[PDB]
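Comments concern the structure below.
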Amino acid sequence: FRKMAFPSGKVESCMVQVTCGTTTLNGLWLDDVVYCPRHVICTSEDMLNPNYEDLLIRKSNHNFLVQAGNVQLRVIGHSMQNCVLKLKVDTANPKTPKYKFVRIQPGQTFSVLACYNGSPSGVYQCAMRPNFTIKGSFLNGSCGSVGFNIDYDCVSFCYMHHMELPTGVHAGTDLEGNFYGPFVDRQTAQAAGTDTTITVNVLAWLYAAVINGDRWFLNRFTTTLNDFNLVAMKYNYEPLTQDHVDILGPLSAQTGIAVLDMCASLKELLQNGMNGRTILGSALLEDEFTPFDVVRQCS
Amino acid sequence: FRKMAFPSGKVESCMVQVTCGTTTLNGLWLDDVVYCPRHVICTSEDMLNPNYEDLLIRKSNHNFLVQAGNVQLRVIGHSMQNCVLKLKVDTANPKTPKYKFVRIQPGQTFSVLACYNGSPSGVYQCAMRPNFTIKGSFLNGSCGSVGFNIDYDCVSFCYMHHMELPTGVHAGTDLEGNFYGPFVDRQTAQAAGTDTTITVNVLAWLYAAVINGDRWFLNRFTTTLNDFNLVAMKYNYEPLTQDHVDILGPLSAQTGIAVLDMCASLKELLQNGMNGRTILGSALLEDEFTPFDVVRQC
Ligand SMILES: COc1cccc2[nH]c(C(=O)N[C@@H](CC(C)C)C(=O)N[C@@H](C[C@@H]3CCNC3=O)C(=O)c3nc4ccccc4s3)cc12
Ligand SMILES: COc1cccc2[nH]c(C(=O)N[C@@H](CC(C)C)C(=O)N[C@@H](C[C@@H]3CCNC3=O)C(=O)c3nc4ccccc4s3)cc12
């Protein structure tokens, strides 16, 4: 059981480079539109307080250099949607996948295709944290990299990359250009809200460990949902809802371990520690696998 | 630091399925050849101790069903090379990337594109253990999935998947069909050697820590390579080779910390423990990031 990203080929065929003046970042080319972070139009003396509508009206189509591989794409129009710029180009992308734009929920996972200069560099899994940051791996020039899920050849784009916080975690928008969390696309040091642990994911991961032949952390005890949530909240874990319990049903039925029995296992791990032992190779409780991630991989 | 796979598109375009009878494995289509594990020709009562040479003489080109999706590729020749079957087909793959077949060493990492019935399902990074197993994620139907690295658009294929050991780790071949480690392609419970920690990668991790300002473990000692290797083996760490010293060269230059000085730092950590301190936030030393991976992410 490992962190597993979706195959990235359908998305790689959509990554382009977008240059405005001195600024170069990545864009996403779908049909005849290139989506990219709007601050491609900012110079260094603009990043602190950019009045984006006022900056954009001053730009012409020919101010935008869009490159797909070695081929330049001519911008024939542009519009802004929140923090995303939509460049209309004179060529539709012939490898546009079936796709959707979705806004994901905290606790859900996606694959990130990290890109530099329009060229894909790496792919890895991320969870949307409860405080709406992600713990990614992004360097200078990574803006415009996207996150996505795939379901039967349909690519659901859910993230475009914009920012690395002082703490080293990452912030970005959906493909409508609305940030996840309270972040703003200006060159300022921004703090996130206090993060918490994704309880339903930790439980899914404990089930994954049992499916894979590890049972050492189980115990003979049970707990009520509310008593578990009282302890969970004390340890900065998100509350577990009945919807979460239902969602864990399939994993519960596969292993024969009731959800509240697994909650009693996690309660013991929170109160007693792991005592130097490991689960699925980790010395820490892992919260970035969803129940679906476990089912998709183990089955 | 994240375990980061290579973008998989160039390899996705090369995955096909190969069927003999009711047995379907994944295959790799490059130019006009498809490569796949040879036991696609096996029946269930042939798997304990297959006579592959005998089994292959009873096969003709027309017994092999090669499909890209639902599109059949006609087989015009077949041959066996070690544990892989090479099927010549009448169509050169137009999406064949620039490629090489390489045989990797323990400690080297690569991306695995897990595939089922020729259809790619997920991608993740793996490290070849010193006992020549990988800690993969493979189910029934995964054989023929490949592992690879990508350097300047050239795909270096290094792994093809064959087997899950009773311990749950995985074993396979290079693309010439030679197994990594002492394993054989038979339906049989096989044990790997006792595994060890990948010293060269731990050193890379320590260099990554220094690069990021976490350097409490640096000391004013040095060691010879031989003295280090004798200590390392007593803690179940791999001995360093000359090649390991050389691949740590760029990180040593970047930090100004000689390789043997970092070895003396690691030796101290082995003999004395971390004493509750951490390195890069972790109480455990990471051994699945190569010097290349560290440079990639730093
Ligand atoms: C005093 O200001 C700070 C104080 C403390 C921490 C801080 N973080 C950031 C911050 O992240 N800024 C954004 C840009 C803002 C405008 C959204 C930014 O540089 N995004 C990167 C990805 C970054 C870079 C490093 N790895 C990350 O993922 C991206 O590619 C883009 N680069 C530029 C460069 C110039 C113009 C546009 C873009 S868009 C500022 C900052
Ligand atoms: C008493 O025998 C055992 C005792 C204790 C542990 C054991 N492990 C294996 C073992 O691995 N066998 C090989 C096959 C051998 C011939 C290399 C095998 O099933 N490979 C799988 C990938 C496996 C499956 C589960 N996840 C893993 O990665 C693969 O895809 C292939 N499937 C077939 C199906 C039919 C024909 C060819 C192939 S090749 C046997 C075994």
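Shown for chain A, in order and in Swiss-Prot numbering: 3266-3564.
Heads up, header says this was done by X-ray crystallography, 1.5 Å.
Here the Cβ of each residue, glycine as well, is placed from N, Cα and C on the backbone.
A:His3304 (active site, for 3CL-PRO activity) falls within a helix when secondary structure is assigned with DSSP. The number of other Cβ atoms within 10 Å of the Cβ belonging to A:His3304 (active site, for 3CL-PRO activity), over all protein chains shown, comes to 23. Summarising the annotation, Swiss-Prot assigns active site, for 3CL-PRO activity to A:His3304 and lists sequence analysis as the type of evidence.
Summarising the annotation, Swiss-Prot assigns active site, nucleophile to A:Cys3408. Under DSSP, A:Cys3408 (active site, nucleophile) is assigned to coil, being neither helix nor strand in the three-state scheme.
Following the DSSP three-state reduction, the secondary structure of A:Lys3353 (variant position) is strand. Taking Cβ-Cβ distances under 8 Å and a sequence separation of 6 or more, the neighbours of A:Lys3353 (variant position) in its chain are A:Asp3297, A:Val3298, A:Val3340, A:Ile3341, A:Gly3342, A:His3343, A:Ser3344. In Swiss-Prot, the entry for natural variant A:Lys3353 to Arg states: In strain: Beta/B.1.351. The structure shown retains the original residue.
Looking at Swiss-Prot, you'll find the natural variant A:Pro3395 to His noted as follows: In strain: Omicron/BA.1, Omicron/BA.2, Omicron/BA.2.12.1, Omicron/BA.2.75, Omicron/BA.4, Omicron/BA.5, Omicron/BQ.1.1, Omicron/XBB.1.5, Omicron/EG.5.1. Spatially close to A:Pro3395 (variant position) yet at least six residues away along the chain are A:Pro3371, A:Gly3372, A:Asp3460, A:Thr3461, A:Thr3462, A:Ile3463, A:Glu3503, judged by Cβ distances under 8 angstroms.
Quoted from Swiss-Prot for the published natural variant A:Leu3468 to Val: In strain: Zeta/P.2. Around the Cβ of A:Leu3468 (variant position), 27 further Cβ atoms fall within 10 Å across all displayed protein chains. A helical conformation is recorded for A:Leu3468 (variant position) in the three-state DSSP classification.
You'll find the Cα of A:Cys3408 (active site, nucleophile) roughly 10 Å from the Cα of A:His3304 (active site, for 3CL-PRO activity).
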